[PDB]
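Taking it in order: structure first as structure tokens, then the write-up.
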Amino acid sequence: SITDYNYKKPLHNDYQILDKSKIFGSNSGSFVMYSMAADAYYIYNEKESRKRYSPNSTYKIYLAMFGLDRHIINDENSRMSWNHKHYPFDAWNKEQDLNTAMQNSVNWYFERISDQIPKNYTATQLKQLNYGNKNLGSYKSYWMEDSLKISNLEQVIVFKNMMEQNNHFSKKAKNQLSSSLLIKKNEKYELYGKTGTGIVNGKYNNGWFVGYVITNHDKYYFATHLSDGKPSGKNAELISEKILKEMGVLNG
Ligand SMILES: OCc1cn(Cc2ccc(C(F)(F)F)cc2C(F)(F)F)c(=S)[nH]1
């Protein structure tokens, strides 16, 4: 488990190193993007980009996909009733479907899905997907500052391969996942994605924003990871949006 903290595997792809240190400011981390048309990677801070961290709520993407694949939820019914437990956000204190649960990052919805997934299925999936260290640990909220870790570079590779390769996941599941992840749509683009935020002893420790953008001309998968400064998911999102705008990926 010595180089289970690091993704070592070489890129046999065209890649361009970027300098986005200005946009990151006093935050430390990395940015990775992949263009379907160029079949190429663009990386800021390749060293940080290969260090593995807890995915936090970004892993809800995969819990959603597994739920759909095992028919725990589906396109007829993805609704789950509140357990009449008071959370500090009223968006959580009610019935959810996949869309509301993903949009509002409702932990209990995804936990209930995880509870119905046999560990052996999860281990098969993480292996086939090449998901980070594939370490399920205790198999209790293992994605939330626990045993499972994944690098920024791997977040892009694994998500792009899951969505874009012909694998055992159905088109219909990918479409429903996609719908739950949609954040912004205008005449120029559709922006999909999911934040994650780790907190350790009341401080932000681990910030993510993982997603993809469809334009008229291309499709880009991307992820920002923050390891220091104000490393929150919201900050990772803002930084992501700045970088994509600058690169011409977002207009309007
Ligand atoms: O890993 C934890 C984590 C979850 N999120 C998203 C999150 C968390 C809480 C709420 C809400 F409770 F306020 F609703 C909404 C969302 C979001 F809408 F952004 F998805 C981030 S950022 N980090």
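Chain A is numbered as in Swiss-Prot, which gives 333-584 for the residues shown.
Per deposition record, X-ray crystallography, 2.0 Å.
Keep in mind that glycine also has a Cβ here, set from the backbone N, Cα and C atoms.
Sequence annotations record features per position, and here Swiss-Prot assigns active site, acyl-ester intermediate to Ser389. Record note (Swiss-Prot), mutagenesis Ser389 to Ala: Complete loss of the acylation step. The unchanged residue is displayed. For the mutagenesis experiment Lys392 to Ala, the note given by Swiss-Prot reads: Almost complete loss of the acylation step. Looking at Swiss-Prot, you'll find the mutagenesis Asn439 to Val noted as follows: Exhibits enhanced beta-lactamase activity with cephalosporins as substrates but not with penicillins and carbapenems.
The Cβ neighbour count for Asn439 (mutagenesis position), using a 10 Å radius and every protein chain shown, is 15. Taken in sequence order, the mutagenesis positions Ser389, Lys392, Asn439 that lie near ligand 1, meaning a CB under 6 Å from one of its atoms, are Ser389. In sequence order, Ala433, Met434, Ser437, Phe442, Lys526 make up the list of same-chain residues 6 or more apart from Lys392 (mutagenesis position) whose Cβ falls under 8 Å from its Cβ. Recorded residues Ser389 (mutagenesis position) and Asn439 (mutagenesis position) have their alpha carbons 8 Å apart, per Cα-Cα distance. All protein chains included, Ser389 (mutagenesis position) registers 22 other Cβ atoms within 10 Å of its own Cβ.
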